[PDB]
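First comes the structure, then the notes that go with it.
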Amino acid sequence: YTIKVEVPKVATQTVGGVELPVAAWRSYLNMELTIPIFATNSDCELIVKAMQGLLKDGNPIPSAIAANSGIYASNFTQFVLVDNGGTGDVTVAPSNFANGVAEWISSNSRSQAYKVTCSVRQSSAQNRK
Amino acid sequence: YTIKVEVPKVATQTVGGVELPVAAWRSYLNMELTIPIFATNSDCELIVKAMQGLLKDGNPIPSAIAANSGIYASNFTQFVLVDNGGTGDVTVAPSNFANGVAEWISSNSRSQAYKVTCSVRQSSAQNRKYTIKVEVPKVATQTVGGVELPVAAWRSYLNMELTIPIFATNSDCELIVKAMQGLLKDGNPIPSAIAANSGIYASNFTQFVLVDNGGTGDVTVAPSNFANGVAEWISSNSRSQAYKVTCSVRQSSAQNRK
Amino acid sequence: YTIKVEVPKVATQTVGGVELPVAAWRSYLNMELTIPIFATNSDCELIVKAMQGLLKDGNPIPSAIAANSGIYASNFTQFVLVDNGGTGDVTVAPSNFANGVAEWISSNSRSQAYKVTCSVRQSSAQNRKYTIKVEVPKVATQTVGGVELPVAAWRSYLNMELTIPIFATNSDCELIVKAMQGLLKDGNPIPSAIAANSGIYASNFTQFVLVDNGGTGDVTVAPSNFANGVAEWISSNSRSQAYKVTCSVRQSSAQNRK
Amino acid sequence: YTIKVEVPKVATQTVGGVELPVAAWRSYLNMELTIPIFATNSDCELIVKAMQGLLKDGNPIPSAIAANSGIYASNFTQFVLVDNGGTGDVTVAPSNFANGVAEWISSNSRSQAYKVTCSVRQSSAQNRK
Amino acid sequence: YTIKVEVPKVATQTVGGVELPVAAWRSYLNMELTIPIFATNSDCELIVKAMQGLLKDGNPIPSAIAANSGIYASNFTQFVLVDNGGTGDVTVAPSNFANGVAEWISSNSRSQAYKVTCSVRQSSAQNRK
């Protein structure tokens, strides 16, 4: 799997006196996951559980990021990307499935929107990337 | 957005038979829409409203298409391009007929005006082709050399090509116009997807009425394919005698979405 | 003036169907008119009257066309080319049949005579072609070497090509003749524009009866296109089975208008 | 805009004893108008008003010309070019719209007729000529 | 005759924080008129009448311009160039007669003013341009 996420910072920009909604900067997340062909569905569930537990609230890895510090069909559906207790949530919706790459986009201007992509590819004879 | 429509010829047609050549029995519609990335949802709703007002009954373009005619000195009239409930309406007026291209612009400066152009041509021996273009601006004031000028921050572009065989009866052209009107009706999948900056994936991919004939004789299209992300609707007919609708969306360039 | 007419074949025709090949179902008429810049309105009315008298019922050319025939020794007769209410009428008489071209001239000198020529030919495997030419003079006296001679100051030229498929019935040829007669009837847009040295723009661009069948079964043509200045009329049919009329006017050279 | 007007002087000419109606001479008027794309309809109305006021009766420019002295669809319609109080008026009628150039011609012989042409063209990126 | 007219668009411009009255853009009108030496004063009056009728309100040529659309001594005196019903009129006044070219200028700043010029010259042996 190759999964990419983009988080923007929404703002207004003045191009010669003209106001346009843009993103001041964007943060990128890239992740690659390799699974051997011998893996049973239970092994895949264990991998998913490990990934979920890596970023649970209160653990060192998410706590470092949260303060900018260090160490001291039927599947192409809209889902909630950012949950803020029911108010201020960010929802992405499917947009494109060209070249075997699925895409999601939040309901906003394209310049101020969240972007999520996911794709699978048989990289090796015994590994699926 | 890329949209394609295929309409069958009904006059003197035998149901379930073989009718050749293919080009003598089918009408083709191809629509391309370019929207800049700076447009919000409210801009998309305005673009959808402009499209709904372009093909409304009684206006020059549907009247010309429904009667196999071109643009002449009796249907060249001003019409409401964008309807906003009687307040803030955007209307266009005849402004040019040079080189065989009919043009309408709104009562604004040349840098802040809605633009409509229409042309017809005998493209082949047995085919006639309509070319239609619409330009929708985003008005702004921009300061050059310390002086303010009216400009457009960006423009949204719509182009349409319509190919009709010479054997089509006036009723066939009326069917084409009705299908065009029913494609963009409010509440249908494509305008809803356009107004929300999204695509057609699983919950808006539903069957809908393409041709409305007062309850009796209506034409309904149902989903039939989703390969490569392109959504496809067909009617209850053979693939050679059915209404076909295909829709897809991609990112053409870094500044626009098609 | 450049004028084009398209006539459909009606015998054994199915309404709204597909009929192939195209060349087996349609008749074509192409007319070119060259008028010198020195002609006034009264000269144009005389030219229009000559055209009206050329295609009047009972005359050699319409009789030959309506019966698929050529020119032979029973319809080769003299006829009134220009009618001026019994006084000042211009008549032509048979004068030549060499090389397969039938010729008529008026009772005047060879330099001051109205000229009419007609020929037929099997131009293609399934098409027959009529070529018709008319020459209208402007008589004058000109002094060369101190001696007066009769000459023509200028000549107005009319040429017509008519293509008919071999499958056409006598009734189809009668329909063609009636359409030809109704095109140039007094009060219709084209003769009115020709008589006034003008074109078809907005007020003479009106619908008119092309084929007159005694009130019942009449054919009416209505405006449908005005691109590039060319005026176009069609009947209430598909573009493959309708009567089509196109008219345009330009300046061919510094001395003539076409 | 590029607007041209031709005014003839009607006469009869003897070509070897043959009388022909011709124009002894013709007067030509050529005018070019440039309008920026930023112009509002009110600006265009102001320009039209200035053009009309440049040639109003009693002003220096028309008075110099009148004595040969100096300084001391729905639009292709017939209109009156010369107004002479309802008697002796000159009316032009549309004739041709080839190559994007509209033409008008008075109801006379072509050799003794008034000629009016008008055409528009995008000469520059910000100017319409 | 060679007649030129300039119509400005008045505005204020900020040069490094300094306000100056300027014209954002200018529209130019150029016209050339040729009259043969055989023309009688009546012919010149007819030419002036044709020029006036070319731009009368309601005719195709001024109506196209008004909406930016197409086709579908004793003479050097001040005169009204733009008439707005007695309120908001634009008046030009004589300024210069150098090199045989007469000039008019509206009573404003030179950067925001209307400019009218007129000059006559014998271009050919039988034509006056």
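Count begins at 1; order follows the chain as displayed.
If you check the header, you will see the structure was determined by electron microscopy, 2.6 Å.
Even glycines carry a Cβ here, placed using N, Cα and C.
Here is what Swiss-Prot says about this protein:
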MUTAGEN   A:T2 to S (Swiss-Prot position 60)  Loss of repression of replicase. 20% loss of binding to the operator RNA in vivo
MUTAGEN   A:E19 to A (Swiss-Prot position 77)  No effect on the organization of the T=3 capsid, but with a loss of thermal stability. No effect on infectivity
MUTAGEN   A:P21 to A (Swiss-Prot position 79)  No effect on the organization of the T=3 capsid, but with a loss of thermal stability. Complete loss of infectivity
MUTAGEN   A:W25 to R (Swiss-Prot position 83)  Complete loss of viral assembly
MUTAGEN   A:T117 to A (Swiss-Prot position 46)  Loss of repression of replicase translation. 80% loss of binding to the operator RNA in vivo
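Listed mutagenesis positions A:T2, A:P21, A:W25, A:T117 compared with chain B at a CB cut-off under 8 A give A:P21 as the close ones. Geometry remark: A:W25 (mutagenesis position) versus A:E19 (mutagenesis position), CA distance 17 Å. When the mutagenesis positions A:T2, A:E19, A:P21 are compared by Cα distance to A:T117 (mutagenesis position), the shortest distance belongs to A:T2.
Here the Cβ of A:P21 (mutagenesis position) has 17 other Cβ atoms within 10 Å, regardless of which shown protein chain they belong to. A Cα-Cα distance of 36 Å separates A:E19 (mutagenesis position) from A:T2 (mutagenesis position). The Cβ of A:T2 (mutagenesis position) lies under 8 Å from the Cβ of A:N30, A:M31, A:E32, A:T117, A:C118, A:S119, A:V120, A:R121, A:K129, each on the same chain and at least six residues away in sequence.
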